[PDB]
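Shown next, in structure tokens, is the structure this report addresses.
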Amino acid sequence: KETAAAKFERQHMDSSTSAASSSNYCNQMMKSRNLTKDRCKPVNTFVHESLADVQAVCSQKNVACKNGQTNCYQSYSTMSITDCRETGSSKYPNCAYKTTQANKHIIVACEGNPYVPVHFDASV
Amino acid sequence: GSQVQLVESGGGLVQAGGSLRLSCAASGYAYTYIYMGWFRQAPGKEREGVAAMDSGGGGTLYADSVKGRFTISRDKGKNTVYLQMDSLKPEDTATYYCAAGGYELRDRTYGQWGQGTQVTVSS
């Protein structure tokens, strides 16, 4: 089965792409990474940094997750990210997304040994 | 210095009915771990959470088999956690591990681990 660490990579990692403005990016990526298959995932963030640099966040600042869990980690630097959010007309199975580039600290929940990102929690 | 290290002390060999104190001080991390806790692996058994506590001294949780006998504390230094173990039983024999940076007693959520300290309770 897909591991928790691989699911994070499929859902949130896009290291090869730059922060260049790209208005259709989320419509393309939300489908390609299977985040529109069973429902429209309402919000999803992709990170344009290396996998090593994102895995390293699990050793950075321990902070509370949005839900109250306490195994989240905030990156010391802001990172090049893309926020994908459903549009007002989006309705499954016809999902549609707005793309927004940002530079923000990422917050991920980490698990396992080795200790790696398994959930993308927030950017601030 | 550059590495996070969870330094464990105390533990060791003790007779049943006796007491031990385990201590763990994390060095190398400049901020505060929200949760720290103690885990153990007894001979013949999977690793289990023994006690955990958040940096405010709250969120305190204990394995049912040690409630009323073990006391966890975090009031004795930044990123330090102590486990006072009284009325020790032979089945408390195990390698005890300090852990930091996780949530409650869920061992998969903790990313920093001590190397493990033997506790042996003889009958």
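We're sticking with Swiss-Prot numbering for chain A, so the shown stretch reads 27-150, in order.
This deposition comes from X-ray crystallography, 1.6 Å.
Backbone N, Cα and C define each Cβ position, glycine as well.
Per Swiss-Prot, the features are:
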ACT_SITE  A:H38  active site, proton acceptor
ACT_SITE  A:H145  active site, proton donor
BINDING   A:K33, A:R36, A:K67, A:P68, A:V69, A:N70, A:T71, A:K92, A:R111  substrate binding site
MUTAGEN   A:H38 to A  Loss of activity
MUTAGEN   A:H145 to A  Loss of activity
- Subset of recorded positions A:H38, A:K67, A:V69, A:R111, A:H145 within reach of chain B (CB-CB under 8 A): none
- A:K67 (substrate binding site) -> DSSP, reduced to three states, gives coil
- Cα of A:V69 (substrate binding site) to Cα of A:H145 (mutagenesis position), in Å and rounded, measures 13
- Note on the structure: Here the recorded positions are A:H38, A:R111; the one whose Cβ sees the most other Cβ atoms within 10 Å is A:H38
- Task: Quick one: give me the count of other CB atoms within 10 A of the CB of A:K33 (substrate binding site).
- Result: 15
- Message: For a quick check of packing: other C-beta atoms within 10 Å of the C-beta of A:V69 (substrate binding site), how many?
- Response: 10
- DSSP state at A:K33 (substrate binding site), helix/strand/coil: helix
- Pull out the recorded positions from the set A:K67, A:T71, A:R111, A:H145 whose C-alpha sits within 10 Å of the C-alpha of A:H38 (mutagenesis position). A:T71, A:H145
- Nearest-integer angstrom distance between the alpha carbons (Cα) of A:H145 (mutagenesis position) and A:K33 (substrate binding site): 9
- Item | Number of Cβ atoms other than its own within 10 Å, given for A:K67 (substrate binding site) | 18
